[PDB]
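Just below is one structure, and these are the notes that go with it.
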Amino acid sequence: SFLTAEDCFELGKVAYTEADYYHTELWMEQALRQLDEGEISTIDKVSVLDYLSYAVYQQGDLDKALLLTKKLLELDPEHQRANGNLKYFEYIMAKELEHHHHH
Amino acid sequence: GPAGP
Ligand SMILES: [Mg+2]
């Protein structure tokens with residue numbers, strides 16, 4: 001039917017609290033798409049991206065989790081957990097590059 | 001360790 005971005009966000013949070021990261025990603029992506037199309041809503045993109053990035057990381061999609069973390073930081077450069085996540089992903093990527101340069 | 005909300 002029609003769920004608001006806030007509806008989707010709330011459903012995403014229920015999924016997240018049940019450790020259903022598949023449905024977390026679906027609900028949060030729908031919330032983000034509706035916000036990106038200009039829906040007026042009290043939820044902010046930053047919180048949606050925070051749940052989405054975490055859910056995508058749980059699914060093992062590290063590249064997508066990095067991209068979402070960067071998107072979050074563009075919107076909130078001082079976000080503490082996103083900054084931590086980024087340094088972790090950059091460490092891993094630096095390791096991989098070091099490996100390639102020795103082999 | 002990536003942290004979530
Ligand atoms: Mg997925």
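All residue numbers here begin at 1 and follow the chain in the order shown.
Just so you know, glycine gets a Cβ as well, placed from its N, Cα and C.
Pulled from Swiss-Prot, these are the features on record:
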type    : residues                             : note
MUTAGEN : A:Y51 to A (Swiss-Prot position 210) : Strongly reduced affinity for peptide substrate
MUTAGEN : A:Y54 to A (Swiss-Prot position 213) : Strongly reduced affinity for peptide substrate
MUTAGEN : A:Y88 to A (Swiss-Prot position 247) : Strongly reduced affinity for peptide substrate
Ask   = C-alpha of A:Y88 (mutagenesis position) to C-alpha of A:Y54 (mutagenesis position): distance in Å?
value = 13
Query = Which Cβ among the mutagenesis positions (A:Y51, A:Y54, A:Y88) has the fewest C-beta neighbours inside 10 Å?
reply = A:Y88
